[PDB]
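Enquirer: Before we start, here is the structure in question, set down as structure tokens.
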Amino acid sequence: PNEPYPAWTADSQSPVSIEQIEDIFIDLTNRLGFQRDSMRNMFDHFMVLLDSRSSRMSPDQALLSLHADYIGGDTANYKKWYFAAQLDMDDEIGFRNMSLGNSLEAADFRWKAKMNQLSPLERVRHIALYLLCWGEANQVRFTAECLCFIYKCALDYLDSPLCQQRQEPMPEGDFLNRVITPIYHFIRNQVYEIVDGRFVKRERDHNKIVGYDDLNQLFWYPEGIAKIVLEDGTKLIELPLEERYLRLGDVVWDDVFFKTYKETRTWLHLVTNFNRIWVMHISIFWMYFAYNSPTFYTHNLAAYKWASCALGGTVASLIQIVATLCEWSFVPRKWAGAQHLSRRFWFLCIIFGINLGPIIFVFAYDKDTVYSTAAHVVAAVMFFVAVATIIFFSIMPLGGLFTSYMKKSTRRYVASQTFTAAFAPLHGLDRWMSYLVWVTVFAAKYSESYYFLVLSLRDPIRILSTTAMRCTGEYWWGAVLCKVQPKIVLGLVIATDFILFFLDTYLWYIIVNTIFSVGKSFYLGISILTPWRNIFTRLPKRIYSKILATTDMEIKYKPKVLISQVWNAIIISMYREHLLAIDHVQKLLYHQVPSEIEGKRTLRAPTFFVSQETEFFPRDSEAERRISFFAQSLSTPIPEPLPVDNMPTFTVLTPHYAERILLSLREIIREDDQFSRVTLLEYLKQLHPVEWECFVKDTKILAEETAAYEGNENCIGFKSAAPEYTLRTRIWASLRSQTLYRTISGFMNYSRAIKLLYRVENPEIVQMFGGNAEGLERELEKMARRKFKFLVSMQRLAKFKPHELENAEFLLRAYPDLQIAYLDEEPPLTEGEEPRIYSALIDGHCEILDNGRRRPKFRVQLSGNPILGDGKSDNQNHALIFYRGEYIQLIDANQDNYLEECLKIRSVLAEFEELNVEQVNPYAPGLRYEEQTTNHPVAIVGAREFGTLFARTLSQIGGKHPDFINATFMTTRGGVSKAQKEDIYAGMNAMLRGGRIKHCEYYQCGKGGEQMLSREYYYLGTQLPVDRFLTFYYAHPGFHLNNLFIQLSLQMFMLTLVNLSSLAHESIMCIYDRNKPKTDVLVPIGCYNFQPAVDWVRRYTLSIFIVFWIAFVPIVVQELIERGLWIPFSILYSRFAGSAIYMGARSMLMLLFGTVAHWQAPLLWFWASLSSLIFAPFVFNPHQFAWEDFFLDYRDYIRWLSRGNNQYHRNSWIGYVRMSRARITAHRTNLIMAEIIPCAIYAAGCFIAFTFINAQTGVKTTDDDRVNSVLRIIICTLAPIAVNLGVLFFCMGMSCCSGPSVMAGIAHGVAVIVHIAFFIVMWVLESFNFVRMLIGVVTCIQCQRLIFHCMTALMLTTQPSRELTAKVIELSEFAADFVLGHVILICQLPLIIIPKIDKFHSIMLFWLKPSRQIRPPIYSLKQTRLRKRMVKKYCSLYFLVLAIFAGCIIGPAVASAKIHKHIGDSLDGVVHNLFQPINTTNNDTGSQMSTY
Amino acid sequence: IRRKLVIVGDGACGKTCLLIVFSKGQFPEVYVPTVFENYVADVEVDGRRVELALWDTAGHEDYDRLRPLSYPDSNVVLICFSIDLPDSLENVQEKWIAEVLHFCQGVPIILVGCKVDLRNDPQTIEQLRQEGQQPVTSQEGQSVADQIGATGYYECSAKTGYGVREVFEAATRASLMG
């Protein structure tokens, strides 16, 4: 060989010589002025692609395949763009896609013929032009279609006679400075700004930003192309094709581009994109509810039953219309698709009318009066039409719902189908399996839901719909609310069940996926019950079959020898890692000790394989787990390998920013005269003591250096001051600790594995060298360098420290093969100009300059700084231009890899489905799109990993990061990563574009909210097939929405429980046993039995417990290390305040009201859950076992409250309420009101429960005797705020002159005192009954929250008034926070009371992973006495506050017990303000026939 | 001992100017944000040639990954806050003092106030006290140092050479004074 690209160079059949490729690249550079160094880099890139592609096929076939992949083939992004924009065939492509699940065929035939006519030199020219444009694109690489348009213009320019006529070469760098630079400037200006000659960041709502995608989308549609206008005003389209490339620089972009996808409130997105879920769930729930409520649709009839159910279809049509309106909101009207939205709305309204008509006919009371069989049949047929409508709207995707019928002249689809709807269909038994899984899920879900609905709500609906109560009621409307009280309870119950109806589906989805996974495991046959001895026994033959490509090579040697060499390399790797003992390694090694003269004595099978009991592996060693996993992986079916020389070339990409390259000697060893923690070297030693001890004690390093051959048959530091020893310690520490160097070594194991495979498979090379070990090593290294390339990106190298530069130089010295990519900067030629920034690449081969910096092999100039936005994606983008090969592996800064995982690299690459397939001409005239099998490439590949149950749960948590990438596919489309600020976005872009994603279990790698608005979510939800859509929805967003629904159902249940407890308390109930007949005379005469309602409460508690348990199994499963056998207080509270701490406390208060009103066992479970929710942070945090610690934390909390009163402080309560207000801070105003509405509902519900309590149910009706409870609520709600306003005004305008922080704290304390006083006044008004007061105070809190939210909403839409409102809200918030923290500390008191909780703290320490000890420094006696004085002071004050509150609670009860209740002298409309009766019978029963 | 010198502060607060004047001897009119680096200065202490480990890093929260690395074992930290802006001083007390105590363990701590030349600029003081602030003086900085238990409040300004010589020589000698 001896050529840079042996495969293409050596073959005499190659159609184009390397010199011709160089010449054509140079010609393109001359004509378009690409950077010479960029031209060289892309020439190297193209030659490497040809070498890799030709290594596994004929040269001309390789070039043809490259042309097809990049521009000509149906898998080429350029073809898709050309048909979408120049030929305007997007709707026809949507037609074709729908069918698969002049005219397009004619245009495709013309395109194929045109491609076929091309000669090889022309194909090379096309590919080279594209590669040069791509290399120069820089930031435009993310906007791939813009790059395609620029490429089209470049081709038109080149082929024109005008370009050929010119004899003067274009100036170097013309492309970058003229075409790319304006677009980069546009992108940069849309984010940043300049001030005082310094570049500053500018922030705006993402709706106002024009990001990469919005820039990209303009090129999809021909109309978007037409919007481009030059500076002088002429449209770019008017110019002939040959002139366009030159005029491109003259264009102005700011006014051309625009925003395509506009974002608004989250719930609008959820309604639009996930419309099918809502349609199916809500419609079926209505149909179930209609079928089971005779009273609602029966006066005081089967036709009414059937008709009422048909309303389900009407609900579905309504959901569709609402979704359509939201969709109309999202996209701008001028952009293509608005007319389709109008037509779709028209069709949906027509369907709605059709569904409504017959139902209105049946509803007509005159038609009912004279019963007609015609009405009955109409009702039945309407029901079936409604079921058909529900099915139709649940199945069909919203996007292009009626498109097929229209055949409209305009663009039929809203979103370009070529780039948004090209999903690869599932093929074979896989698609049927998906259908069956989802059918199973929904069948089980609906069956279970109907069982539960009928069982739980068949009785309660009857009772609560037909039962009427007896009370005097409030003065204003006394009669009207008791008669509907059970109806309100029933409505709340139905709402709660409606919410639960959604959680059921996710539960069933998890269950069914678990069952299907177990089924797949059975089909595969891999069973844990299978002895590991058998798997190890079979391992050698499996290695022979799979890890080595033996069928390809001639069978001239026994398999035993080859597998022995592979295993010996593996075990020597293990030994070099020191994870195995020398004797253990000897037992695990194919022994050559016996004489080599006898073949049997030459090779001896390992004791480890033959024996299987003995401790072959050290217990709890990473090596043993790695070997076991290797065997397990070999058990599974994996694709056949291919010879190394035939393997494709791939590259490994690693970015990092501030990561630690290598462990510093200072880190390992520290000064003697200091004391802090434990020395890190000793800490690591404790982590792996045996591994550390073995190699130092036995000199295992040199012994393993000798064993690897196995006869060839296979003053800083006090303890030591030897440089080589220092290097050894640093290397060991870097290996055993998170470090970039560890990843670099683990991935150089790729090159080691490739070298090993090439040596093993081809003994002919070894014979040819004939003992020339150095030459053999050189040749194998040539192969390894040819096939595998490692690239690590460092944007920091220009700003590296001296020690970091030394570490990088050491890294390069260790591995000369390695490659690095970094950025460097230079000043401009003209003064008053931006600096020039280049991207450079260095590898170990580059010679070292005099100044010590390594010479750059390639320099590429970028129009501006590549890091436009803070993200890893730009770091990768500025460096990937240097990638080589057909496949890319992505890893983050820190990862670990091993030789065994590297051996299987050939298999991993094979699963991209390119290596083992036969090759055909992609331009044959006969072939048709439908017949082709290469339509959907493999864009991305992911790598993944009593006992059976744990495997099930591990699979559960596993199910849901691209670890490999098809270089060409992702390079032509968008970028390798498109965060454009994450991996999920890149994967979803690949899925949308048309590629596939595969997962492999034979390769494992170790690594150690806003999405809802994304356009990609909208496209996926609006255009996916129904089964694919369900898969996607319940994978990614289902989890978030399920958690949100759990919280919502908790709140709804608390509201329903409050109302139901009030109803049970004020009423008199009657119970019955199961043996006692179902229908019988009521045990007390004139009683309403609500026992089924509390039974519903029990059922709901069980349901929520099940859902919570299922949601929590993954979290406990994640703690596999524990296995089945097993701090600033104020900062923590603020951290979890607003994170369900306030909601937790409010729900705890409602639950306490329910508990005192009525007692049911299920409420105990809710009590436990809420207590856990509130106290979890305060139990799992450390330092809890100390009274002094608690008093210090309490002092810090009191300081936090006090800080900011006089002088603003960031760590203060004022600052945190300010932060909350800032985070809260026309049509959008309506959307804001939309969120305020639910708070109004909750306030109304609590108020209604409070009114129930005071209605005086069982008391004899008294004419004109009524209680004004609503006035009670009004007074108790207004009084605190009114007093706050009054004291604020007093402070503002009074006593300011008499000056001699205390004042602001006084105002806060006064507000707190007034809140407490008004709670006391409420308790007094209730006549000292505790339960009525509890519900009253809950309602008062809800009303205050509603008022504050209304004020905030008004503020979001005079300045002194606004500031006054903000201050008032903040005062109320201080009161709430102070009382909450006070009760928190009360609950803390009992823990402090215990003399010694050291046992609990020790158990907690054992549970905690870090397991770290800290000790305080010494203190002076005077300072210690000051600390003790502070402890005494603050504990005394804390107990004083606690006693004040405890008296405030108990003392009023004692006083009320001492002083008998009395009411008198209530007039002027305000009657019995204080709750009317001191005594009350509240028991109406018996009374013979009469009741009440 | 291995004494380290650390300079911290927000952007365009005078760090680059004084740093370049002291390190090399030029006054740059442009404020160049320093991310993380170290300079060497030759200062004569006790008749001995002492090289200063002039660690530099911008005080912005974006750089919280690299700036804490060299904080340990530092004698004098040059927290750069504007005298005319008490909000910056409040931020020093709020965050920077806590961080210095967190990292600087067993080493003397010196607090430094910058911009001594602009101590009493009326225009800036008026435009920054509109929100109800107070002037900052040398006694105010000494009060802050006393409250935080600092070993001393030395003010240096390399722009005019004020303090830097004696302040930095004392900082080297503070390793023995304590």
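Chain B residue numbers are taken from Swiss-Prot; in order, the displayed residues are 9-186.
Just so you know, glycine gets a Cβ as well, placed from its N, Cα and C.
Pulled the feature table from Swiss-Prot, pasting it below:
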type	residues	note
MUTAGEN	B:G22 to A	Abolishes GTP-binding
MUTAGEN	B:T24 to N	Abolishes GTP-binding
MUTAGEN	B:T42 to A	Impairs interaction with targets
MUTAGEN	B:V43 to T	Temperature sensitive growth defect
MUTAGEN	B:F44 to Y	Temperature sensitive growth defect
MUTAGEN	B:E45 to V	In RHO1-2; temperature sensitive, fails to activate PKC1
MUTAGEN	B:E45 to I	Temperature sensitive growth defect
MUTAGEN	B:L60 to P	In RHO1-3; temperature sensitive, severely decreases beta-1,3-glucan synthase activation
MUTAGEN	B:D70 to G	In RHO1-10; temperature sensitive, severely decreases beta-1,3-glucan synthase activation; when associated with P-165
MUTAGEN	B:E102 to K	In RHO1-11; temperature sensitive, severely decreases beta-1,3-glucan synthase activation; when associated with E-166
MUTAGEN	B:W104 to R	In RHO1-4; temperature sensitive, severely decreases beta-1,3-glucan synthase activation
MUTAGEN	B:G121 to C	In RHO1-5; temperature sensitive, fails to activate PCK1
MUTAGEN	B:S165 to P	In RHO1-10; temperature sensitive, severely decreases beta-1,3-glucan synthase activation; when associated with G-69
MUTAGEN	B:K167 to E	In RHO1-11; temperature sensitive, severely decreases beta-1,3-glucan synthase activation; when associated with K-101
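Please go over these features one by one and say how buried each is and what sits next to it.
Expert: For B:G22 (mutagenesis position), the same-chain residues that are 6 or more apart in sequence and have a Cβ closer than 8 Å to its Cβ are B:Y39, B:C88, B:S90, B:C122, B:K123, B:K167. In the three-state DSSP assignment, the secondary structure recorded for B:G22 (mutagenesis position) is coil.
Within 10 Å of the C-beta of B:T24 (mutagenesis position) we count 22 further C-beta atoms, all protein chains included.
B:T42 (mutagenesis position) carries neither a helix nor a strand DSSP state and counts as coil. For B:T42 (mutagenesis position), the same-chain residues that are 6 or more apart in sequence and have a Cβ closer than 8 Å to its Cβ are B:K23, B:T24, B:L27, B:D64, B:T65, B:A66.
Cβ environment of B:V43 (mutagenesis position): B:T65, B:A66, B:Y71, B:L74 lie under 8 Å away, each six or more residues apart in the same chain.
Long-range Cβ contacts of B:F44 (mutagenesis position) within its own chain (separation 6+, distance under 8 Å): B:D64, B:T65, B:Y71, B:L74, B:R75, B:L77, B:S78.
Summarising the environment of B:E45 (mutagenesis position), the number of other Cβ atoms within 10 Å of its Cβ, over all protein chains shown, is 15.
The secondary structure of B:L60 (mutagenesis position), as reduced to three states from DSSP, is extended strand. Other C-beta atoms found within 10 angstroms of the C-beta of B:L60 (mutagenesis position) number 21, with every protein chain shown included.
Counting every protein chain shown, the number of other Cβ atoms lying within 10 Å of the Cβ of B:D70 (mutagenesis position) is 10.
In this chain, no residue six or more apart from B:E102 (mutagenesis position) has a CB-CB distance below 8 Å. Look at B:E102 (mutagenesis position): DSSP puts it in a helix.
Counting every protein chain shown, 21 other Cβ atoms lie within 10 Å of the Cβ of B:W104 (mutagenesis position).
Same-chain residues at least 6 positions away in sequence with a Cβ under 8 Å from that of B:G121 (mutagenesis position) are, in sequence order, B:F89, B:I91, B:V144, B:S146, B:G149, B:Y161, B:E163.
Neighbour count (other Cβ atoms within 10 Å of the Cβ, all protein chains): 23 for B:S165 (mutagenesis position).
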Enquirer: Which of the mutagenesis positions B:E45, B:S165, B:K167 have a Cβ less than 8 Å from any Cβ in chain A?
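Expert: Near chain A, the qualifying mutagenesis positions are B:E45.
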Enquirer: Provide the three-state secondary structure of B:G121 (mutagenesis position) computed with DSSP.
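Expert: In the DSSP reduction, B:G121 (mutagenesis position) maps to coil.
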Enquirer: Using C-alpha atoms only, work out the spacing between B:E45 (mutagenesis position) and B:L60 (mutagenesis position) and round it to an integer in Å.
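Expert: On Cα coordinates alone, these residues lie 13 Å apart.
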Enquirer: Going by Cα-Cα distance, pick out whichever of the mutagenesis positions B:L60, B:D70, B:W104 is nearest to B:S165 (mutagenesis position).
Expert: B:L60
Enquirer: Which of the three DSSP-derived classes (helix, strand, coil) applies to B:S165 (mutagenesis position)?
Expert: strand
Enquirer: Measuring Cα to Cα, how far is B:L60 (mutagenesis position) from B:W104 (mutagenesis position) in Å?
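Expert: It is 22 Å, counting Cα to Cα.
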Enquirer: B:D70 (mutagenesis position) to B:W104 (mutagenesis position): how many Å between their Cα atoms?
Expert: 15
